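The structure appears below as structure tokens.
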Amino acid sequence: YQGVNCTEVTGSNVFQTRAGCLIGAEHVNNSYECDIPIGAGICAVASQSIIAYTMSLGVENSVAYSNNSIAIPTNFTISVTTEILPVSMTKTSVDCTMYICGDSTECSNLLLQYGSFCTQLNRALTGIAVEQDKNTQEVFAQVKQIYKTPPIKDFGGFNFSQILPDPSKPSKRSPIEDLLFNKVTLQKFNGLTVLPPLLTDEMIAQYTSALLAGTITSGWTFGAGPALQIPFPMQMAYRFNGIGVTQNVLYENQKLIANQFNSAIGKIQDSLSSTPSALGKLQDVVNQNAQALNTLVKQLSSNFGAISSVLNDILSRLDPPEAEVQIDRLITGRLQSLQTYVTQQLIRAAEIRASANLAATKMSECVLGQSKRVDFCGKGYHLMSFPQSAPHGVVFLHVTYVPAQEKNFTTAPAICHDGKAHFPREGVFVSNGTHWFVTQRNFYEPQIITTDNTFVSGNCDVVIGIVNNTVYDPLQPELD
Amino acid sequence: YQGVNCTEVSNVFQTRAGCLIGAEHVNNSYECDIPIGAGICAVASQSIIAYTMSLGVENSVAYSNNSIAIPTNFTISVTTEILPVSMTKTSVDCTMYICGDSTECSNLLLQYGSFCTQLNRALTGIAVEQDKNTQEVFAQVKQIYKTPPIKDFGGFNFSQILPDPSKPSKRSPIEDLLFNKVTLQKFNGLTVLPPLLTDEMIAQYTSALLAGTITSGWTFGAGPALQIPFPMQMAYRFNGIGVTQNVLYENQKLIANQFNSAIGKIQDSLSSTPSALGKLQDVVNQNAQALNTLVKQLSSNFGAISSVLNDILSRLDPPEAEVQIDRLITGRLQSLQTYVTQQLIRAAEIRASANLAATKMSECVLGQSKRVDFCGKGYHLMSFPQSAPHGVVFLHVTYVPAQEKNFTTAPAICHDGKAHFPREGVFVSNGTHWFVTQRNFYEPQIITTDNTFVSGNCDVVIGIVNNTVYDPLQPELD
Amino acid sequence: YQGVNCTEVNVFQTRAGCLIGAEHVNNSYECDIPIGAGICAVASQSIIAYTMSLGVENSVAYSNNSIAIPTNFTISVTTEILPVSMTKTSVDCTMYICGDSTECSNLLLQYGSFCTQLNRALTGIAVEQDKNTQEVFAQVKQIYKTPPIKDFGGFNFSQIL
Amino acid sequence: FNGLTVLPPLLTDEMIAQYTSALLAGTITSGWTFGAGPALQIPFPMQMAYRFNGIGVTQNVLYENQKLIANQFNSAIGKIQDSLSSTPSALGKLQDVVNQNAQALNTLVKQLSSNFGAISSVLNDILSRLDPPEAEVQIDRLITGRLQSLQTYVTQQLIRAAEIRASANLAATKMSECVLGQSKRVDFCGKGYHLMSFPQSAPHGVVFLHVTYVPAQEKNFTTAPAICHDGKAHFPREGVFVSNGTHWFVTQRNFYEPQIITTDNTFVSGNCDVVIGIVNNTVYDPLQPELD
Ligand SMILES: *[C@@H]1O[C@H](CO)[C@@H](O[C@@H]2O[C@H](CO)[C@@H](O)[C@H](O)[C@H]2NC(C)=O)[C@H](O)[C@H]1NC(C)=O
Ligand SMILES: *[C@@H]1O[C@H](CO)[C@@H](O[C@@H]2O[C@H](CO)[C@@H](O)[C@H](O)[C@H]2NC(C)=O)[C@H](O)[C@H]1NC(C)=O
Ligand SMILES: *[C@@H]1O[C@H](CO)[C@@H](O[C@@H]2O[C@H](CO)[C@@H](O)[C@H](O)[C@H]2NC(C)=O)[C@H](O)[C@H]1NC(C)=O
Ligand SMILES: *[C@@H]1O[C@H](CO)[C@@H](O[C@@H]2O[C@H](CO)[C@@H](O)[C@H](O)[C@H]2NC(C)=O)[C@H](O)[C@H]1NC(C)=O
Ligand SMILES: *[C@@H]1O[C@H](CO)[C@@H](O[C@@H]2O[C@H](CO)[C@@H](O)[C@H](O)[C@H]2NC(C)=O)[C@H](O)[C@H]1NC(C)=O
Ligand SMILES: *[C@@H]1O[C@H](CO)[C@@H](O[C@@H]2O[C@H](CO)[C@@H](O)[C@H](O)[C@H]2NC(C)=O)[C@H](O)[C@H]1NC(C)=O
Ligand SMILES: *[C@@H]1O[C@H](CO)[C@@H](O[C@@H]2O[C@H](CO)[C@@H](O)[C@H](O)[C@H]2NC(C)=O)[C@H](O)[C@H]1NC(C)=O
Ligand SMILES: *[C@@H]1O[C@H](CO)[C@@H](O[C@@H]2O[C@H](CO)[C@@H](O)[C@H](O)[C@H]2NC(C)=O)[C@H](O)[C@H]1NC(C)=O
Ligand SMILES: *[C@@H]1O[C@H](CO)[C@@H](O)[C@H](O)[C@H]1NC(C)=O
Ligand SMILES: *[C@@H]1O[C@H](CO)[C@@H](O)[C@H](O)[C@H]1NC(C)=O
Ligand SMILES: *[C@@H]1O[C@H](CO)[C@@H](O)[C@H](O)[C@H]1NC(C)=O
Ligand SMILES: *[C@@H]1O[C@H](CO)[C@@H](O)[C@H](O)[C@H]1NC(C)=O
Ligand SMILES: *[C@@H]1O[C@H](CO)[C@@H](O)[C@H](O)[C@H]1NC(C)=O
Ligand SMILES: *[C@@H]1O[C@H](CO)[C@@H](O)[C@H](O)[C@H]1NC(C)=O
Ligand SMILES: *[C@@H]1O[C@H](CO)[C@@H](O)[C@H](O)[C@H]1NC(C)=O
Ligand SMILES: *[C@@H]1O[C@H](CO)[C@@H](O)[C@H](O)[C@H]1NC(C)=O
Ligand SMILES: *[C@@H]1O[C@H](CO)[C@@H](O)[C@H](O)[C@H]1NC(C)=O
Ligand SMILES: *[C@@H]1O[C@H](CO)[C@@H](O)[C@H](O)[C@H]1NC(C)=O
């Protein structure tokens, strides 16, 4: 009971919160993750009872910051994450005269003095129905040509059978898009029609297959100009080069990267097939639209203060000039309900338009390229991503680089040699205790400190924290 | 006919979207011109045709085991992006819209409370935020920058976008033809407030932005304006997309000629193409349509005996006039409330579009963009702001690659048991000899120790060819 | 006086209307009170009206072979303020419209689902505000803690920690 | 009030402050890496060295000006509290939302006293002196007036909640791309070249402290796009050719450090006859005095 102080009145056990007080739950003293929200930091089954607790925000981890210590990963994991965004709705259209005014010329002659309200609501719903197809074309119709995969799948160990369309299945869908269509589940009444979308469900999938074939074949050059093909290890090597990792890492770990990619792609179908409400962002759109239509039909049964809600029943036993004011209450109540429906559909269409603009932005900046912006295409350093078609939406499979298996190294800002301060060209100076090396920042790869990976500026008396080591000059064994 | 079958009523064709009469069904597909629904679109060969839309030309790119396509040329191109930022600052009067000059219905209007005050406050908030949208988009410079009096930009011509001193309004030809392309109520108590920034001041803001970017690059959007030679600015804008700057210094005349041709095509495309200013014509048409139905809803009776207030106050005494007065006030009040609701929903969309236009000004005009398909199709270099009536036009100058060769590659080169990886660019080969070139242009170089780096040995990479990596140290010692 | 001529009772005619009580000056300032159509509005014991000045003019010395390389810099901290949530309010329709009266409530139930639609919409707003706050602030999987020794190389964080 | 209740937020101000404290400790002790994967520790000079390296400034500029950069940062951080204490209406974006919500609530309370054509506005008086079959329409006018005012308030809160949801999506994007990393987007995380950002808890909002790199003092120099040497044209590998009047130097674009033009600082492309407006100078090959 929120907003009461329960010294006044099931009554099992009573705890006083700041969000009211809660009856029937035991207040434990240890904190967990918030499972059922209540309010004011209190959340709510464990140990044969419903428990109530102050939430735990996360596991506390004080990372070992130090004077001259750095942490660089010696390995990585490649994780694929899903993001689900709705792009469109059902294009509903309401005939106002048939809706408030079913087959009665008496209400029609009573309705012509209300003016242009019904064609205003029809214009608003028509603009909504034009806006949904514009949203779908702005999300999916971004490639100028339809690209096709090669008949041989020689991608260097990278397996795309879960993502590319399968000709054995009808309407040319992937297993992931097929399970999305099986996990998203979708009549004709008085005055209500549902306009079909301009882009059909088998043919939005042709745009997604064209984008997938163009991405896998050509990198991002099809999004810029003509589609310039590339081997897929070379494509993933320069996508590794876009996030500060040198190209030799994939060329020395290519089978591990291919196996991690295939395992992470195969875990996606199992994760969104075994996790409930992962497609809730698509399910709530269909549920809100169908519930708004069900409320719109259900407000025809309201009397609005009249003797009955049936227009022929209140005409069949009453005179015309009291049946006039009995009809007119139903006209103003059903017209107010119809304007409420059109207003809520306009606000929901604005929300769907904002989500579709976000989906088209994510399609352009994750699918047609590689994003340097953090957490816009998944958690981790973004490599590449995969669009998948969905009922009234789009699903992105963000393939991201995630570091793992770190080790401490003792670092320094600069290294003094012969009175000169050496700074790293790409990367940092690290040490394991005895010797100093130069590594790149995102991967542990120790190298001998030379003059072609360091640069010289200034002296050693100006840099705070400079250490002393030697720098190997490559001219020395030829001079010796 | 939308929601029916083709069993109830010169040629009748059944579609999935309904029953279509008057269009011939043609098997082969075309690009969609008039949308119907469910993939069917609809004049060609003096008749109306009906077809499934074509999804673009279909080509299969020759994916190979070991080949990259690398361009030998490029076409620099200018695309237009047109975004609305504002609407007309409309404001109505409550008692003059609902009643007018009648205190004996003003007393019944005071029985409804603050229904005047809520709609006036909402329309006032819209009229304040429409100036905030224009200020947030155009007012991004601290200082008003001016062009040099001579125009020696290395070959680049900017007379289409710089303002003309012979013009009495101090506008560019592109901004003037944008002003001459769109075409545009104040009678019963509804007013149109003028904007805070006039068109000359908005053109002065865009001229300050234009002179600032051609004089400084991206430095004036960050800090103080640091001057640049403009070929060196375009070379440093090539250097941000992956092309080395030597390509511009060898092809500067071709870049200037293609840029001037692509800029001169913009005025011809905006003059010739019908409904080019669609997103700015649509907001003016929507505001005019809402204003027209706001005026036209006074002619409705709303159950009263006459729509005009003056004759029913002239022919009924108040204790039976007030039944008609209450119906007229209720109908006009909920009509005005409907208008304010649709104007708030439209003003949220205009606010989102103006936020997008200010964001596109900030990282297309004031800087260089690495997020692709956000500042035009292709590799973005820079863009030009152009003022527009209740809108802004971006002239996105992008780098689009031209014709290419298909080559043959290898990801690593083994030399004396050591695997050599390229620092920038990839290895290519035209059949016999191997070269190092950059990715976005074919500039083949001899494989040296300078442009390649070594890591590991030759048993870890799955495809390696064997060549000689030539260092200058052995001939300059021998 | 909005959108009229100055013929219907100092006097200054603007495009936005007839301005009475503000003197017109020739020179321009940065805008203080917005009037409209480039006019803005206290200085020298009176209310002034002026044309807007968009800034200070700066002809940057363009040459075909001249660079301005910065020899020095500054480190600037700016504040950006963004709202993320509002107050989770809710109304009861029966107690608001129809307080403690079943003889109004029996005719309020004749209107259908109007006032449970409003409750459902405000419930969705109140759910949406917590989703907004969690989406903005809850972006870490772990709660991180600063070390007790503030050896940050000369950088002071006590105003921020 | 009568029917109006205010639900408290799920996250209290201590928990929002602990989220911002976790974000601040994460960004101070690890840079950008805690938003990507695990929080990997780094010294804060080397963190600021990579954040200088992201905007075209080499790390040696910070490593020779670390005390000046720390003093400028501490002065600019200490100016924030003084500016927020002495400048009114800086928090107007947080003031207007609670002003609009409380003002809409006060309007919803004040519309209860409206008549809408009734003989009195309070329900109990028009109930208590009238019979029900004559009083039903007398109730029903107040019913439809209060219902129209309530659905007006719900429509206004829906449009305002859409606006606050758009602002919260912008704030979450600015958190993820200014706090959890370094952004190359111009004017997205403050005026200037963005280094790093600081979230701060606010009542119904968030305040970002964007640390930016702004250049201060510039000098004129004469350029050349290439340097001629024995028929070859040398183009800058990184930075610009500058001259003080007599001798030519290579410096980076965002800071003035002149170095001698060497063969490891430029690259050879083509000849001098194709590039317009280039000068003649000497590019010194470093191995020649080593063998000589
Ligand atoms: C890096 O080394 C430091 C110290 O050498 C480790 O920090 C210690 O972590 C344990 C874990 O609970 C604490 O009990 C110690 O007090 C910490 N010591 C110091 C000096 O902070 C740190 O765990 C190492 N990091 C990794 C990834 O191995
Ligand atoms: C890509 O992954 C799929 C999924 O494992 C592979 O399909 C399997 O193929 C083997 C035969 O090689 C069958 O025994 C399995 O039953 C298949 N699994 C499923 C789930 O159908 C597919 O072969 C892989 N592609 C390549 C080129 O190896
Ligand atoms: C690079 O070579 C490939 C194959 O050698 C070319 O692909 C063929 O191009 C011809 C052009 O007349 C077509 O008729 C063939 O059908 C293509 N074959 C395949 C399998 O696609 C490719 O076009 C060449 N690239 C360039 C730019 O010339
Ligand atoms: C790159 O493309 C340009 C055109 O985009 C080529 O320039 C043309 O060259 C022909 C050669 O006879 C001239 O007739 C044309 O007038 C040129 N056009 C322009 C706009 O200058 C150029 O030759 C191409 N270069 C390469 C190496 O293919
Ligand atoms: C920059 O472009 C403008 C526009 O194309 C050039 O103006 C043209 O000048 C010629 C004279 O040689 C006239 O015949 C054209 O009619 C002009 N065009 C227009 C639209 O008026 C201008 O000459 C160019 N600047 C330079 C230095 O070449
Ligand atoms: C770059 O700018 C800073 C700040 O303006 C200069 O630091 C000042 O230097 C003067 C004299 O050297 C001192 O009196 C001030 O106290 C310093 N201010 C601060 C905040 O440290 C710095 O000298 C400039 N660099 C150059 C090379 O001129
Ligand atoms: C970091 O900056 C803060 C600024 O407040 C310094 O704290 C102040 O120190 C002086 C010196 O004793 C005290 O008089 C003030 O009362 C302190 N202010 C506060 C708010 O505590 C702090 O000393 C600085 N840290 C270092 C290491 O210099
Ligand atoms: C670079 O050179 C230009 C021109 O030689 C300088 O611009 C002059 O600045 C002074 C400052 O008041 C003006 O009075 C002159 O009229 C300007 N000259 C021109 C031609 O506009 C500029 O100041 C120099 N830059 C620096 C940093 O000194
Ligand atoms: C709630 O009741 C307790 C019990 O007396 C009292 O101490 C407390 O002050 C009350 N709080 C409020 C807000 O009335
Ligand atoms: C990196 O992790 C993978 C886990 O799949 C493991 O197989 C591999 O050996 C690890 N590499 C190193 C160098 O530890
Ligand atoms: C480590 O801390 C000591 C003081 O305890 C200091 O003198 C030294 O300079 C620090 N080292 C580095 C690299 O900052
Ligand atoms: C169109 O195609 C279908 C099947 O492809 C065929 O049966 C029909 O005759 C074609 N129509 C015309 C006019 O060629
Ligand atoms: C190229 O094709 C051959 C045979 O078709 C195959 O053995 C080899 O693994 C392929 N890949 C390379 C060289 O990367
Ligand atoms: C106001 O009246 C004067 C008198 O004729 C006229 O010259 C002027 O144009 C009028 N101004 C407007 C804005 O109507
Ligand atoms: C403004 O300038 C005009 C033009 O000379 C002059 O007549 C007038 O007196 C000036 N007004 C003021 C207030 O300076
Ligand atoms: C220009 O630089 C050279 C090289 O250091 C120096 O000798 C000369 O004095 C400088 N001239 C001026 C005017 O600064
Ligand atoms: C710069 O302009 C001058 C005109 O005084 C000219 O002599 C010189 O050749 C031009 N330089 C370049 C590189 O265009
Ligand atoms: C540069 O050298 C070439 C050939 O030695 C000569 O023709 C040219 O005039 C020189 N440039 C200048 C500015 O003297």
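We're sticking with Swiss-Prot numbering for chain C, so the shown stretch reads 612-620, 641-672, 687-806, in order.
The header says electron microscopy, 3.7 Å.
Any Cβ shown, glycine's included, is placed from N, Cα and C.
Per Swiss-Prot, the features are as follows:
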type	residues	note
VARIANT	C:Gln613 to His	In strain: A23.1
VARIANT	C:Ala653 to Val	In strain: 19B/501Y
VARIANT	C:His655 to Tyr	In strain: Gamma/P.1, 19B/501T, 19B/501Y, Omicron/BA.1, Omicron/BA.2, Omicron/BA.2.12.1, Omicron/BA.2.75, Omicron/BA.4, Omicron/BA.5, Omicron/BQ.1.1, Omicron/XBB.1.5, Omicron/EG.5.1
VARIANT	C:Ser704 to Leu	In strain: Omicron/BA.2.12.1
VARIANT	C:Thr716 to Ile	In strain: Alpha/B.1.1.7
VARIANT	C:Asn764 to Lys	In strain: Omicron/BA.1, Omicron/BA.2, Omicron/BA.2.12.1, Omicron/BA.2.75, Omicron/BA.4, Omicron/BA.5, Omicron/BQ.1.1, Omicron/XBB.1.5, Omicron/EG.5.1
VARIANT	C:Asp796 to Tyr	In strain: 19B/501Y, Omicron/BA.1, Omicron/BA.2, Omicron/BA.2.12.1, Omicron/BA.2.75, Omicron/BA.4, Omicron/BA.5, Omicron/BQ.1.1, Omicron/XBB.1.5, Omicron/EG.5.1
VARIANT	C:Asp796 to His	In strain: B.1.1.318
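Features recorded in Swiss-Prot, as mapped to the structure shown.
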residue  : record           : DSSP (3 states)
C:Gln613 : variant position : strand
C:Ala653 : variant position : coil
C:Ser704 : variant position : coil
C:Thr716 : variant position : coil
C:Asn764 : variant position : helix
C:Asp796 : variant position : coil
C:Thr716 (variant position), Cβ-centred 10 Å count of other Cβ atoms over all protein chains shown, is 14
Across all protein chains shown, the variant positions C:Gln613, C:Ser704, C:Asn764 give the max Cβ-within-10 Å count at C:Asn764
Expected list for ligand 14 (Cβ under 6 angstroms, variant positions C:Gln613, C:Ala653, C:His655, C:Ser704, C:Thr716, C:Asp796) reads none
Here the variant positions C:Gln613, C:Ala653, C:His655, C:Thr716, C:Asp796 meeting chain A with a Cβ under 8 Å reduce to C:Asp796
Same-chain residues at least 6 apart in sequence with Cβ under 8 Å of the Cβ of C:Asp796 (variant position), in sequence order, are none
Candidates C:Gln613, C:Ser704, C:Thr716, C:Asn764 (variant positions); nearest Cα to C:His655 (variant position) turns out to be C:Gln613
CA pair C:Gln613 (variant position) / C:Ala653 (variant position), Å rounded to integer, equals 14
Of C:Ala653, C:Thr716, C:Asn764, C:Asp796, the variant positions whose C-beta sits under 8 angstroms from some chain D C-beta are C:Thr716
For the variant positions C:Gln613, C:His655, C:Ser704, proximity to chain B (Cβ under 8 Å) holds for C:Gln613, C:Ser704
Cβ proximity for C:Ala653 (variant position), under 8 A, sequence spacing 6+, ordered by residue number, returns C:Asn641, C:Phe643, C:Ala672, C:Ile692, C:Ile693, C:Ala694
Whole-number Å distance separating the Cα atoms of C:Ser704 (variant position) and C:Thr716 (variant position) is 21
Rounding to whole Å, the Cα atoms of C:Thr716 (variant position) and C:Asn764 (variant position) are apart by 62
Cβ neighbour count (10 Å, all chains) around C:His655 (variant position) is 15
